[PDB]
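Peer 1: Following this message is one structure expressed as structure tokens.
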There are 4 protein chains.
Amino acid sequence: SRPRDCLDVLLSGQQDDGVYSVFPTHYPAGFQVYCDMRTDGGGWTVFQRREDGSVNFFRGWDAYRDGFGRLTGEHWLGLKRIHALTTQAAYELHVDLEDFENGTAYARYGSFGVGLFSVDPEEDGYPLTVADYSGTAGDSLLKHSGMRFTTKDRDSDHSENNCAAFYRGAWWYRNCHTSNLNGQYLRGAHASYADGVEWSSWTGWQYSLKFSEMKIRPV
Amino acid sequence: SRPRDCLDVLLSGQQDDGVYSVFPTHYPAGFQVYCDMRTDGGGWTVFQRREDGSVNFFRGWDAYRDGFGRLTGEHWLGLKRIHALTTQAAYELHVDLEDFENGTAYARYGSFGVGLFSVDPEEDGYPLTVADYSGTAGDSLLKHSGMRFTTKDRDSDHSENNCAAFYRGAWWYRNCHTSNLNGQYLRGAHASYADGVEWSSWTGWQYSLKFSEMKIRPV
Amino acid sequence: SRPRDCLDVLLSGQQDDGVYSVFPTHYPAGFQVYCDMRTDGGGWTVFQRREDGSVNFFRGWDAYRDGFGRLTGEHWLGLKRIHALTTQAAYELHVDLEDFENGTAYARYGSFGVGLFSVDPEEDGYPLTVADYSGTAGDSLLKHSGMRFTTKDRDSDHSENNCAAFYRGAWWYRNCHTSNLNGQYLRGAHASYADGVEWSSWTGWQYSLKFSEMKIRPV
Amino acid sequence: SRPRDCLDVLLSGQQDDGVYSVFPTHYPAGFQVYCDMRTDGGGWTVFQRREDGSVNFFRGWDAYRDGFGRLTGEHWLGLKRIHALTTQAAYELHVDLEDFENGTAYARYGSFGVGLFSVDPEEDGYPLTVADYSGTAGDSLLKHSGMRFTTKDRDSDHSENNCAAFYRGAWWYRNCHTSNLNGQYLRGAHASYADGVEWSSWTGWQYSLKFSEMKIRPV
Ligand SMILES: *[C@@H]1O[C@H](CO)[C@@H](O)[C@H](O[C@@H]2O[C@@H](C)[C@@H](O)[C@@H](O)[C@@H]2O)[C@H]1NC(C)=O
Ligand SMILES: *[C@@H]1O[C@H](CO)[C@@H](O)[C@H](O[C@@H]2O[C@@H](C)[C@@H](O)[C@@H](O)[C@@H]2O)[C@H]1NC(C)=O
Ligand SMILES: *[C@@H]1O[C@H](CO)[C@@H](O)[C@H](O[C@@H]2O[C@@H](C)[C@@H](O)[C@@H](O)[C@@H]2O)[C@H]1NC(C)=O
Ligand SMILES: *[C@@H]1O[C@H](CO)[C@@H](O)[C@H](O[C@@H]2O[C@@H](C)[C@@H](O)[C@@H](O)[C@@H]2O)[C@H]1NC(C)=O
Ligand SMILES: CC(=O)N[C@@H]1[C@@H](O)[C@H](O)[C@@H](CO)O[C@H]1O
Ligand SMILES: CC(=O)N[C@@H]1[C@@H](O)[C@H](O)[C@@H](CO)O[C@H]1O
Ligand SMILES: CC(=O)N[C@@H]1[C@@H](O)[C@H](O)[C@@H](CO)O[C@H]1O
Ligand SMILES: CC(=O)N[C@@H]1[C@@H](O)[C@H](O)[C@@H](CO)O[C@H]1O
Ligand SMILES: [Ca+2]
Ligand SMILES: [Ca+2]
Ligand SMILES: [Ca+2]
Ligand SMILES: [Ca+2]
């Protein structure tokens, strides 16, 4: 009756993809999420989806903290929810990607968390833990490990300017990125540099992907 | 001991209309509501009542989010509470209406929700889900399906101006309305256009109804 | 283990006056209170105490909502806590009073609540329910029944000016008062009109009492 | 499954130092802490650590209320968390100290709390309860007993100026201190007066200690 994530939902006998209530250890009010019950046996809690450019992702700090969009479409679950999920157990991250020629690729990370040891994860900038790459998309996240989350209105990156402003996104920017999945929905090849839905190791710095899904499952 | 709504209250053996504590899945602190234990077998959770013009309904965003008035009289339960109720199960909506000549009518909607898949229902504007009309008042809500909630100080409608300002209410306005049950208590026929307690399919756009009650029950 | 008030604390076998954790129905985090386990068999939850003038009571809205002072001395528990207590069951109010000549008196009210049916008790001004006087101090509260709570920075009274500013207190003021137990600690007879710790039916409008305690118990 | 502190964690069979979830009586959402399972049998909940000067401690009121830094390194758990822990039972305080010549000392206090009887511990300034010194570092805290917590942006001390501003820290300042463990990480002997990580009874007023840990355990 109180699953902590989509894997508890699956193991309780819910096999269909869709929206479910989950109740993280330190977020006992709980909230709804999209559960992927198909990928590698299922039990994945979605926290990011791009598929059509219907939702504005060029949002400030409060929106990235609290979440935006709809669970059934393009959304960002919110860093306060991603923190509550990833601190309650050891999670892996799965990233699904699709181009406009219906090509697909994925990146799996054996460890993933946000603000794991932060007393105030919001003040500390929800810093990224990520390690142990495998898959077909190539690694575009390991260089972001240890970076705080940066938005157009709150700069915690390693750049003289604001990486989020410059690359029209919100991410764990260093100086600045190898991945930008919260970037502008520019729809494939673009002249502007690295400011779309980029996964540089698969499609480079001038190709805005059609589809992205970021999702977590206990190791 | 922890009913989720007025139907749980009724099925627990409370048969009297009145104020009860309910505890929605994602609002575990709970809150008090007015329960209608008579209509079509009872178990209806009230979220809106007009009966006398004693309460100001021309209120801003925060008041429509948090609720106002009194459970025993004219009130609005608050969109944060209506969201918590309608996302925890599939609800139907019942609307009771009365004119100043003691005529009555009702509208039943087989599905009703507010912000059903919204990650942040407040930021997303508590959008309306409504379908499957039946009853005697005629349908004045189906055209509002998919619209965000608009107040005098927060415009999310499909109009060049603010529908809430123009029609002195707060509603899931398109451009602008077929219903306005949070409109001014103008007391029957009025010269001003559509800015009273209107249900256009029953009494048209220049008749402010005497009584309205909006209430929900699990399908 | 989760008493809802000081009467649950007493009936659980705690017989000593002092500070205890209580957990009201709609405030499940709970909070600490002073329990009077002596008066008329005990089980009284204190929400107001004056005894020495050590604490400033001439405070604004936020302080009267959230509480101030110390449970072991002069304090105001806070209208958000008094609301959570008095809406969860039917309470009686006991008021103990002492003058500077060690005279004592009390007022008992068979029913007492704050914001009982208010959807947003804070927006609605935590209105007073009180009835059924008995005791030795005389009735100085029944005329306040139905009034909202007024502070120096938030006027909801029936006066052309601010009763809280004028009588240097915070109360369910009409125009303006018969009681002012949150008034200035002026220490007995005073020239200034009605701006001390007044209980007019016992000591009139120019006598600031030495001691007051307001406390509640389920009927 | 719901330990209230690190002693419950230890007695449940967790013997390793590290980060654990705890759930104080009036903070049922819970939070993570560093548990010291070694000192005097173990079961100590850490709330302060200095070890390297990597974290800025010269922070304002909100940061001292909410916490900052990382549980695995330098941090301050936050006065709202320290209040929730120390009001739920009778705690003792242990302070470990180390100089830059690898000398160590400790101070044990048989009673310790923050805002113990405060209705609003934040408004009341999270006042210190401390008594019953023993150990090797000497007593540098008893003179602070009864003082409110003071930061650069919120002065509650007994000084004509702001003790936190003057001594570049945050503490239960009187006029001004015998201890300053949230002071500047100045690294040993310094010319500036008393504005480093000072424990005056061990190393005087011009020696910024290398290491400090403040931690609590039920008496
Ligand atoms: C990519 O997959 C989608 C969804 O499964 C397909 O609809 C696309 O097929 C193309 O578009 C459809 C509507 C139809 O015209 C078909 O003949 C096309 O091949 C598919 N391919 C591309 C290039 O988008
Ligand atoms: C509508 O119903 C109400 C409530 O049941 C009635 O009180 C009204 O009756 C009218 O008003 C009462 C006070 C009395 O004068 C009676 O003779 C009237 O018919 C009733 N009718 C209307 C038109 O409001
Ligand atoms: C009122 O009661 C208090 C507390 O029980 C007493 O202390 C007072 O007694 C008076 O003050 C004490 C200190 C002592 O001087 C005694 O002889 C006095 O009678 C008591 N009376 C008054 C008038 O305050
Ligand atoms: C203090 O303790 C630390 C940690 O246990 C030691 O590393 C220090 O030893 C000194 O530094 C190391 C790196 C090595 O050079 C050794 O030979 C030194 O004695 C130790 N001493 C001091 C003075 O910091
Ligand atoms: C999108 C992005 O961060 N791109 C480049 C990075 O590849 C490059 O190595 C660096 C050199 O300074 O400049 C960054 O802006
Ligand atoms: C109250 C309301 O929305 N009324 C009218 C609507 O019936 C009409 O079809 C439309 C034409 O533009 O103009 C709206 O303002
Ligand atoms: C303290 C207080 O409210 N006193 C008086 C009240 O007794 C009096 O009847 C009234 C007449 O207008 O004026 C009020 O101010
Ligand atoms: C750091 C600190 O508080 N030091 C001194 C204190 O030792 C001294 O007794 C006092 C005299 O006024 O002045 C304080 O500032
Ligand atoms: Ca920068
Ligand atoms: Ca508009
Ligand atoms: Ca007034
Ligand atoms: Ca000062």
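Quick note: numbers on chain D are straight from Swiss-Prot, i.e. 239-457, in order.
Placement of Cβ uses the backbone N, Cα and C atoms for every residue, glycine included.
For the published mutagenesis D:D393 to N, Swiss-Prot gives the following note: Complete loss of binding to acetylated bovine serum albumin and reduced binding to chitin; when associated with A-395. Residues annotated as Ca(2+) binding site in Swiss-Prot, with similarity to another entry given as evidence: D:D393, D:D395. A mutagenesis experiment is reported in Swiss-Prot for this position, D:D395 to A, and the note states: Complete loss of binding to acetylated bovine serum albumin and reduced binding to chitin; when associated with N-395. Record note (Swiss-Prot) on the mutagenesis of D:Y405 to S: Significantly reduced binding to acetylated bovine serum albumin and loss of binding to chitin; when associated with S-431. What Swiss-Prot says about the mutagenesis result for D:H415 to G is this: Complete loss of binding to acetylated bovine serum albumin and chitin. Quoted from Swiss-Prot for the published mutagenesis D:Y431 to S: Significantly reduced binding to acetylated bovine serum albumin and loss of binding to chitin; when associated with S-405. Here Swiss-Prot describes D:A432 to V as a published mutagenesis experiment; the accompanying note says: Complete loss of binding to acetylated bovine serum albumin and chitin. D:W443 to S appears in Swiss-Prot as a mutagenesis experiment; the accompanying note says: Slight reduction in binding to acetylated bovine serum albumin and no effect on binding to chitin.
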Peer 1: If one looks at the chain holding D:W443 (mutagenesis position), which residues at least 6 apart in sequence have a CB under 8 angstroms from its CB?
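Peer 2: Long-range Cβ contacts: D:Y431, D:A432, D:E436.
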Peer 1: At a 10 Å cut-off from the C-beta of D:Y431 (mutagenesis position), count the other C-beta atoms across all protein chains.
Peer 2: 11
Peer 1: Identify, among the mutagenesis positions D:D393, D:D395, the residue whose Cβ has the fewest other Cβ atoms within 10 Å in this structure.
Peer 2: D:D393
Peer 1: Among the mutagenesis positions D:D393, D:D395, D:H415, D:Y431, D:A432, which have a Cβ atom lying under 6 Å from any atom of ligand 8?
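Peer 2: Cβ < 6 Å from ligand 8, in sequence order: D:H415, D:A432.
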Peer 1: Let me spell it out: for each of the mutagenesis positions (D:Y405, D:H415, D:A432), count the other Cβ atoms within 10 Å of that residue's Cβ, using every protein chain shown. Which one has the most?
Peer 2: D:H415
Peer 1: Given the mutagenesis positions D:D395, D:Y405, D:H415, D:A432, return the subset with CB under 6 A from an atom of ligand 7, ordered by sequence, or none if empty.
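Peer 2: Among the mutagenesis positions listed, not one has its Cβ under 6 Å from ligand 7.
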Peer 1: Please report the Cα separation of D:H415 (mutagenesis position) and D:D393 (mutagenesis position) in Å, rounded to an integer.
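Peer 2: D:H415 (mutagenesis position) to D:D393 (mutagenesis position), Cα-Cα distance: 14 Å.
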Peer 1: Do you know offhand how many angstrom separate D:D395 (mutagenesis position) and D:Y405 (mutagenesis position) by C-alpha?
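Peer 2: It is 12 Å, counting Cα to Cα.
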Peer 1: Just checking: which of the mutagenesis positions D:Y405, D:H415, D:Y431, D:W443 have a C-beta under 6 Å from ligand 12?
Peer 2: none
